[PDB]
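Engineer: Shown below is the structure under consideration.
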Amino acid sequence: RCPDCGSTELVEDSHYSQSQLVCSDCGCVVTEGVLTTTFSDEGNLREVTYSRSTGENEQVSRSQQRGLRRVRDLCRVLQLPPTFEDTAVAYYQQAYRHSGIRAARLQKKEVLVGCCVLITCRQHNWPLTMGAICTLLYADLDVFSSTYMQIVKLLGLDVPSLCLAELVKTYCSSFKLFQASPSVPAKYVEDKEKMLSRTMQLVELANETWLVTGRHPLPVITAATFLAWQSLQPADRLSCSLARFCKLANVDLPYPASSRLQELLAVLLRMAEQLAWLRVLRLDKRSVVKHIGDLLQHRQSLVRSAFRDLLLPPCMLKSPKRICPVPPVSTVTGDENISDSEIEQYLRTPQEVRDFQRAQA
Amino acid sequence: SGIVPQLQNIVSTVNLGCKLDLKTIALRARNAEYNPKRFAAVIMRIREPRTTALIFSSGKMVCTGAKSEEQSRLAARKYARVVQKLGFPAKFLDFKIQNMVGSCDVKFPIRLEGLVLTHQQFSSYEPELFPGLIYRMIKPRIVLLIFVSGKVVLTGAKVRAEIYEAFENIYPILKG
Amino acid sequence: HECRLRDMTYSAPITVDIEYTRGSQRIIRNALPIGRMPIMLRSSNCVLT
Amino acid sequence: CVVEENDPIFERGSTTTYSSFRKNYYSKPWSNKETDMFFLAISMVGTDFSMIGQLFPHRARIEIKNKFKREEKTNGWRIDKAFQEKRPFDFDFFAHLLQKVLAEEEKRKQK
Ligand SMILES: [Zn+2]
């Protein structure tokens, strides 16, 4: 403030290579000159963190060191930026604060590292399936999932939803159909951008038609890219199958994917019946792929007409006439005891006891 | 909401106030199983209410499979009578309902992504592992398994009124 | 020019096919990243040539 | 150093892997007469899973447990009917019936 008049309108203005505080009313300065570090001394001085100037980073067990080095190599083999490494090691140090977590086996620490890098990639919109992570872990996926559920129940951190478009972008590029390598004939080669756009449209169609809820995404993505590859050239690709396509692409095909494919084909049929030329053509499960592009041209009205006539698992679509049958009200318990012969029926006779002892003698 | 949930499983424990010999009750009973190599407790199954109980040597016993609190009490009294018939001073003391699991249905599909987008801090949706969304409401501390089929499973309550209020509170969230 | 604007390196990833043993079973590979070599401009692999 | 003992195998080329997350435990199927003999063994011994597993060399304990649970869930009426009727413990004729079931399943595999 101003020492004489008391005006608190002090403004920082850059003078001729000089910093100072001055009031705009009387032009009087209250504090002039500023002390800044020189780069000549900045390169000499070594930085110290509060993680080291407090005694911490020395109480790091050999197991905690192994865990953090595992986090480092896991985020490095994925070719992740150093920001992902920092966030992952921060999450690991935060999760290691619990007594129940620090006292565990090597499998537990490894699946914890896997879940930590999974959460790290989930944070910054980086899609990565749990299968690709479990592939780099020396453990099974069931215990990995159990520990994941346990730690997300114990911590309750933010878990974004897996985006389908980014997952398609990550999954379509893994195929070798884009390059005309000698292992694949030139007839199967296609453009990456067109196939990616077709697969994105097909997975959007699956999303709006209840084909991403509950079921694993990867089989739906495989079915979508297979339909896209078939529609790009049904002249020389309709005769193939999903197994042939997966063998040619050198990618392990999902088991339910074919079934998912069938469902998607059914959806296509439910669209082809709405279009006049297609409903006159009288297509089938095989000849519907060639018009998939047309189905993707006006997919909105087609799915609206299909839904105005929802999607559910086939187990419940068998016309259930009895939905949630009401059980009979039998909450009675008699007066004190309904009967006593049940005990006589449940007890073992001496002959039965002797037979049991003789059977496993 | 016009829909009433249906309780399916009841879990309740009871102390007998006395020590038991597991080999004696396992040797003189036909519906009793005891394999100390893996599990050191006695498994018994009563048929009329269709329920299963676990008996421990420390005097504690637990029941599962009941539909209501009265059926669980009846099963506990039946097991107490069975234990008393084998020459043991079993008592029916400290009986309290521990957990209840029920099922219901809404008859319309549910978007499991809109829920996790609007109620992220109350649910943990992972379709890659389990198809059903897991919702954890903290005010009654109820865990709900939701499916695209619309049928919802509720657990974690202590009384039927808790299940009813949890369902009537989660119904507008599912409808919206 | 995009690498000049985005302040990032202009490199190409190295692919490698190898063979090894996990449980005394010969497991082979086809394409595995091991690093990135910076690509000099107007070289054989450069797009400008 | 072995001499021509192992063959090269291509596995896991480090691409995007499908998330299986499933362990389909192999379970031997159940036949009609096998179900009948399991029911009679239950009626003769009770609900002792250990004793049933001991006298079932062709089956497993967890398989017997799953079958018993499925039966209690689906055919509780037949379960109670079998539990009401009693039959003394047989050993020699039980082994004869086991040999008969072995011959029957061998003939079935021959078909
Ligand atoms: Zn002044």
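Quick note: numbers on chain A are straight from Swiss-Prot, i.e. 6-314, 356-407, in order.
Using the three backbone atoms N, Cα and C, a Cβ is placed for every residue, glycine included.
Annotation source Swiss-Prot lists Zn(2+) binding site at A:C7, A:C10, A:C28, A:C31, citing sequence analysis. Quoted from Swiss-Prot, the note on the mutagenesis of A:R110 to A is: Decreases affinity for DNA. Listed in Swiss-Prot is the mutagenesis experiment A:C361 to D, annotated as follows: Impairs formation of a ternary complex with DNA and TBP. Record note (Swiss-Prot), mutagenesis A:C361 to A: Abolishes response to oxidative stress. Abolishes the decrease in the formation of a ternary complex with DNA and TBP in response to oxidative stress. The unchanged residue is displayed.
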Engineer: At the Cα level, what's the spacing in Å between A:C31 (Zn(2+) binding site) and A:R110 (mutagenesis position), rounded?
Structural biologist: 72
Engineer: Just name the winner among A:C7, A:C10, A:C28, A:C31, A:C361 (the recorded positions) by count of other CB atoms within 10 A of its CB.
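Structural biologist: When each Cβ's neighbours within 10 Å are tallied, A:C28 tops the list.
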Engineer: Centre the Cβ atoms of A:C7, A:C10, A:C28, A:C31, go out 8 Å, and tell me which other residues of that chain have a Cβ in range of the Zn(2+) site.
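Structural biologist: Sorted by sequence, the hits are A:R6, A:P8, A:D9, A:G11, A:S12, A:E14, A:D30, A:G32, A:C33.
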Engineer: For the recorded positions A:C28, A:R110, A:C361, which sit with their CB under 6 angstroms from an atom of ligand 1?
Structural biologist: A:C28
Engineer: Going by C-alpha positions, which of the recorded positions (A:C7, A:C10, A:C28, A:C361) is nearest A:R110 (mutagenesis position)?
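Structural biologist: Closest candidate to A:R110 (mutagenesis position), judged by Cα separation, is A:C361.
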